[PDB]
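What follows is a short report on a single structure.
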2 protein chains.
Amino acid sequence: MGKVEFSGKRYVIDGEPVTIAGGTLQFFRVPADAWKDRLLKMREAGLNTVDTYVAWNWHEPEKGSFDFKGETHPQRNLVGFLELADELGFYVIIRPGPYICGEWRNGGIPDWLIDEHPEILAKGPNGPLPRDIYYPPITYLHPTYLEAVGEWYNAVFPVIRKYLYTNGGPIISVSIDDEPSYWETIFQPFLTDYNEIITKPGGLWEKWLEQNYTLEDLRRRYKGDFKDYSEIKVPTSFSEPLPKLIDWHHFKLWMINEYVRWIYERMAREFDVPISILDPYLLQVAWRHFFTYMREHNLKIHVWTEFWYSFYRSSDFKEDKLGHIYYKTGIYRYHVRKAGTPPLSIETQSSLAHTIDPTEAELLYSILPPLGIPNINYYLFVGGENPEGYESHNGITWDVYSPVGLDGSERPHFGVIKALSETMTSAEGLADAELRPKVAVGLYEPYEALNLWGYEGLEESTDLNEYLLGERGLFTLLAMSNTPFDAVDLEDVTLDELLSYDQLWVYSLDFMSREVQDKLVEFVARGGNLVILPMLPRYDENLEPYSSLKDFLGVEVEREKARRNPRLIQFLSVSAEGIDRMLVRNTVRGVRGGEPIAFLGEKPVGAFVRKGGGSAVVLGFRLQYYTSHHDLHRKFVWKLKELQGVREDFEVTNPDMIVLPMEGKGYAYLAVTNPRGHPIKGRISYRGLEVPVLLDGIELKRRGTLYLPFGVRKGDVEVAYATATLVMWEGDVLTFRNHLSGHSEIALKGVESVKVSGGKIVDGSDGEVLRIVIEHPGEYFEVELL
Amino acid sequence: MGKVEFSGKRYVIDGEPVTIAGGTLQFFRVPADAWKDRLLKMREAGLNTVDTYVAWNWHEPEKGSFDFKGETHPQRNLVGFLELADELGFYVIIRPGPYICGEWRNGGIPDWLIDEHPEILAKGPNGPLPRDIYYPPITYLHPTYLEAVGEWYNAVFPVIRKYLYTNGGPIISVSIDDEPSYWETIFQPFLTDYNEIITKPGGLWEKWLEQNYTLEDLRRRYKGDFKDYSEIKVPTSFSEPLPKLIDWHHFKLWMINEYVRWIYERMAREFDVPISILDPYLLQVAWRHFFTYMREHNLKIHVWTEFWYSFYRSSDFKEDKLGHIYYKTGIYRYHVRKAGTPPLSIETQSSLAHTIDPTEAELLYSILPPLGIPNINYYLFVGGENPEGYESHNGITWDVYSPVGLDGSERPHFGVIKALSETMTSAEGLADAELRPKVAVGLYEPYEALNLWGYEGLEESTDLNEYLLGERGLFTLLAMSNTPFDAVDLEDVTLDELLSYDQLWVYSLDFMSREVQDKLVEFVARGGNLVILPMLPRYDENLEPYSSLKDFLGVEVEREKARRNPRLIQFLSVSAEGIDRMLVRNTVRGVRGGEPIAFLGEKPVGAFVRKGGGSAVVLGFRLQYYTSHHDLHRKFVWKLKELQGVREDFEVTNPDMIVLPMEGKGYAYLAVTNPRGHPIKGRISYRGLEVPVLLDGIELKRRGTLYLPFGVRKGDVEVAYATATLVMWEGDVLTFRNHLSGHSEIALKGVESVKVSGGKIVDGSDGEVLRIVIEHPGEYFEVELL
Ligand SMILES: N[C@@H]1[C@@H](O)[C@H](O)[C@@H](CO)O[C@H]1O
Ligand SMILES: N[C@@H]1[C@@H](O)[C@H](O)[C@@H](CO)O[C@H]1O
């Protein structure tokens, strides 16, 4: 019967592509007598999909007693919820754990398991962890754990199976665990896991060492005199060799990988819909290890992501967050496009901030499609409450500003979700259209680890949160400079992939593998344009001296140590052509050789070198997002792009108008956004076409986003452009939305006349085109083709 | 001829009270041909005062080479700027340093001084500080530094004296240095200052010790066996008695005080206008030591404050900030009102955030008058540029989103400043009206120091930023529960002052002085109502066992250590009557004895006692601002208020409508604000009135604030209430502003009928009270009395 398939960027249900617009309704945390009303409110919001966990400890409250029908509590009626969601026309994404996070007791793991079998608990290097901590960590690969999970799955899997879309029910995907990260302990490298199955002679650590390295390799890599693998003790402090620390991290990722494989093999045998997972490891760059392991073991897993930015404070989704969002969507889509599964955000923050400003929510949600993710689930969409004994992180409450309250109230971001869902499910060709940046950023996994840890040994700081990702990060600068970027894994990426970009930015610390340094050399030599900062690498992956990149480039970068104490971090000024005293923070390194292009006083601190038809810019400083009237940071980006020949497909008159062109075959949708949120006006050019023509500019009165059609066609009729979002085109009626100003300009080919409702034509022109300006007193208006 | 006096809350100029509405125009950073136009823009904003620094290193670029007239650079023409400001009818606040901060090179200190005399530099405990750090720190009491400062003052003081308001010029105050804080090093207790003049035998530390304590005292306080003061070496680490660390902190404050007095003695000789200072120490609760010092040396200094919340990122002035602003305004006005000088914010952030949302700016600024500060200077008001060689923190730019840009453009918070300043200068009786809370918080200065350091030696955590001050702090919870509060210094406050409140909240750590413990006992014995959390003190100021408060209360509190590792900090649920599973964080202590009122499972963790004539609520947990549908943290505050009989003078139907009553002699103004910013509707009860009567609730559509008149009158005519701000009443014309909804209700007594302009009457009633509901299409409308 029913079919759930996938192609390109979408799931395909019974042979029709569908864009997922989902809300999370955790049935087990919402009164059963309210489920139907709340699903009707999701219908009203334009959602086609419902996401829910299934919690082990909820449905098996005592060992051996399973309740999926509401026999012991009406909120244990999984069966009834799945039947109701189906009757009401929803797809279901189901997430049966065992771990479900969810701010729920033990993340779904039963106390009766942990209390009876404390030997499964993960341990610290000096003994047990405390027991009153949230989500008690567990040693994944302990057989007693796995056996118990298997018994959970044996109960719940037959219910899932019966209700799969392929069997006449609603369920379209089953997810593995929940963002498995060692129970949110991977961030702290010596908190976990020292369980004896790991650390004993012949234990998992020793076996993993033996599978990955020769003993001699480890003697050289860790600078040790080992006579047997059993002599290489688990690390317990930052005084141990950095290579060994990196290995300990990757060992943990390996154990998570084995756990995920174990679950996958059970799910794959039982279910013929897509098997999914959310944010493996709670890392991003380290996904390289996940996708490689999937390929190695033929695991057909659909990896999904999430976007969370504010917890237990008001929302804070403004221009500051763009760097991080661009980075995360970038590295996500790099891997998922190569796996061939649809990009999807299974958790898109809609709760857990105390007050969610609708314009900030709009910015977050609406930037996901141009950044490659058109399939979006809002979490938590339906507010709830925690049954007694199942509280964890919020006490009784599970309604922290959800779009629909526990009482059925509608909060302001409900209407944001509704408007964007209508567009995403209805606008022809939008989901399939793709941003195609001219620029890439090169990410390097080991640095993610170091940032996670706050590692301090090196010449350069590991505060990549500050210099790359955050409110002043380089990535935020690139976004706000109107420089869209792909993100690539520097170890995995091919030369041909790199050379597909006009400019590659690489942030370097002291060390960089031989394989990556040599690759960058080849990139440049073959015509690539590099920007590298704030130093060149001096060491390889083993911390042994190695500098092929630097030697090829023919410059020299002074040695200087970056500072960590905020009071001691310098405030310095760098000048360049057309750039008088641009602020830079922290230690600045002289760059000798090549053509000097930036200066700290009379000292060169950035240089340009050409090699064949390629080039490199080497900066001895951290370039960050700062803005002002003078706006030198943005200007410097633009000067580097001009130096290396980078030309975007679009131009703007107002630098605060951020444009992301979503290109399809013969058409595009330009996402046009105002992240700063102050009123802005300007013109845009796309591939040489300047818009608007009759209006003085596109006006965006506040923070928000438009998806402007360029070349969207049906038959012989084309929307050459519009300054309003084309929400849908049904028969001969075009529905447009412009919630950011009171007028819109539309340019049409192939039609002689129109009738407008919800507004008045106040201006127009041509033979070439039917151009009209419509004043509309609301957000929505319709143009009927005659 | 002119006189500058002061009474109450206001400076009194030529016999008349004036409300200060200022902007900073740092003439030295603004092109001289724009000064006039910028000052005229300030007059359009309703500003009556201009603030500026005078920079030593700018007007003395070489030793002995002074320029105050533009003889060497047009922006050195201080004299010309003062004449201009005077011609244009501005008051001037002048701030001649020597330190001026200002994101300016060395904070104003000449390089030729530091380069010739490095012996004046502050030292670290291990060696010199680095030379390339911002604001090179200086040993204030080094005779070579003070000689140099004296020469600066011998040059600029005659200029300032000529231009004093008392001598026919515009200058109404001269400020001392700038927030002297040991050059932003006081926060790190072991970064500074180990200059030999401090640390040597017979040096400033040893002399301070001997002035403050006997040797016998120090043996007790430090648990030591010293036979000489020379054995008591300066601390360089936390492996010192905690009292000794507190004394090292206080000794630095004393050095700052000495520096201030040295400056003050020179100024007082020269100047007969108020001598002012901004935020001594960059601390708040430590102001006790500054006011005590003022008293002890008979210094007449006017202490002013500042409000800054976002740096080098977008503004973020939402509900999360209210706890800190209530705290800081509270402790400021506690001290300043005892001093008898006017409350004034000399720097009210209007720049240095990348984009300032006007609603967030309005919340920041408009909350100051109801929190006791009607005199406000907006910094930086006029955007500028730094002369070459004088950059520090921003490179070339000094225009980071100022209200007036470098090019004279207006940014969106200009209009917010204009509208507030027009109201503060025109609304009769507004500036003199006073908040009179029912509740106070008791602040304890040693705990401020421990929060600065992140001190780890105690049972309780010193993370007061988290538990008291910040986004989830207790003080934000108080503010958002509609509980205005005063903030009192526990050490200084009299019993009489305490007993004037209906409830006192005290956050306690392990130790609390015998004086303060005993004062708390007396307070409850004499009828006071105490709330104390999350423990009772077990030690006195010398860390010897001392538990007078506990002993009097007759409770016992479990001993448990609070956690610092975020992964290990507990999430727990506390219940009470009406309160099912309210979230708490971190360790929870049983409280045995008294009437149990709060429970962790079956364990009492909060008790209520009645002792002497008063009462005390003792909580073994940290109460924080979390919100949700259930809203249990606000509800718990409400329950405790009820328990102890605390009744505000107002009631409100919407708990997000925050109300601060400003009480006058025969009238009041109710500040009504929407800090969360989502649209809110509600009704207010106040002064026996219901507001509104006809209109369907007061609507605040977005973040912002109204000052609603109650009882404002001229002769027989009285505004009983209105739901718009009364900005001015001139002749028979009342001018109202409601920029937060499109309808307002007015209630007048003594007048039979009115004429409206700017709106239409859409409902009304009479008889002893004329009530009209006006629909207005703009923010302002007028009511003329007939
Ligand atoms: N998958 C988790 C959710 O289960 C949790 O509810 C959400 C908010 O903390 O964080 C995401 O990482
Ligand atoms: N008095 C300083 C100012 O001089 C500075 O310009 C402002 C912004 O950082 O902070 C205050 O603390």
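According to its header, the structure was obtained by X-ray crystallography, 1.3 Å.
Placement of Cβ uses the backbone N, Cα and C atoms for every residue, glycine included.
Features of the protein shown, as given by Swiss-Prot:
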ACT_SITE  B:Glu179  active site, proton donor
ACT_SITE  B:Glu347  active site, nucleophile
BINDING   B:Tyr53, B:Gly102, B:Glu103, B:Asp178, B:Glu179, B:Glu306, B:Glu347, B:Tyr379  substrate binding site
MUTAGEN   B:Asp178 to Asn  Loss of activity
MUTAGEN   B:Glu179 to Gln  Retains less than 3% of wild-type activity
MUTAGEN   B:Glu306 to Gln  Retains 40% of wild-type activity
MUTAGEN   B:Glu347 to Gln  Loss of activity
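Taken in sequence order, the recorded positions B:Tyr53, B:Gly102, B:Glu179 that lie near ligand 2, meaning a CB under 6 Å from one of its atoms, are B:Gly102, B:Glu179.
Apart from B:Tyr53, B:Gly102, B:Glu103, B:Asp178, B:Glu179, B:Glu306, B:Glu347, B:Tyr379, the substrate site neighbourhood in this chain, defined by C-beta within 8 angstroms of the site C-beta centre, holds B:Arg95, B:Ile100, B:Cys101, B:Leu278, B:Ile346. Around B:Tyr53 (substrate binding site), the same-chain residues six or more apart in sequence whose CB sits under 8 Å from its CB are B:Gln26, B:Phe28, B:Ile94, B:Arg95, B:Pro96, B:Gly97, B:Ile100, B:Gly102, B:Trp104, B:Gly108, B:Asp178, listed in sequence order. Comparing B:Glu179 (mutagenesis position) with B:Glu306 (mutagenesis position), their Cα atoms are 10 Å apart once rounded. Annotated pair B:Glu306 (mutagenesis position) and B:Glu347 (mutagenesis position), C-alpha to C-alpha distance, rounded: 5 Å. In this structure, the CA atom of B:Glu347 (mutagenesis position) is 5 Å away from the CA atom of B:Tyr379 (substrate binding site). B:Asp178 (mutagenesis position) has a Cβ environment of 22 other Cβ atoms inside 10 Å. In the three-state DSSP classification, B:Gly102 (substrate binding site) falls within coil. Sequence-distant neighbours of B:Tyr379 (substrate binding site) (same chain, 6+ residues apart, CB-CB distance under 8 A): B:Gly23, B:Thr24, B:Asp51, B:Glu306, B:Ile346, B:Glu347, B:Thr348, B:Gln349, B:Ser350, B:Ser351. Most buried of the recorded positions B:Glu103, B:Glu179, B:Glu347, judged by other Cβ atoms within 10 Å, is B:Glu347.
In this view, the densest Cβ surroundings among the recorded positions B:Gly102, B:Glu306 belong to B:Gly102, judged by other Cβ atoms lying within 10 Å. Annotation note: B:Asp178 (mutagenesis position) sits in a coil segment as assigned by DSSP.
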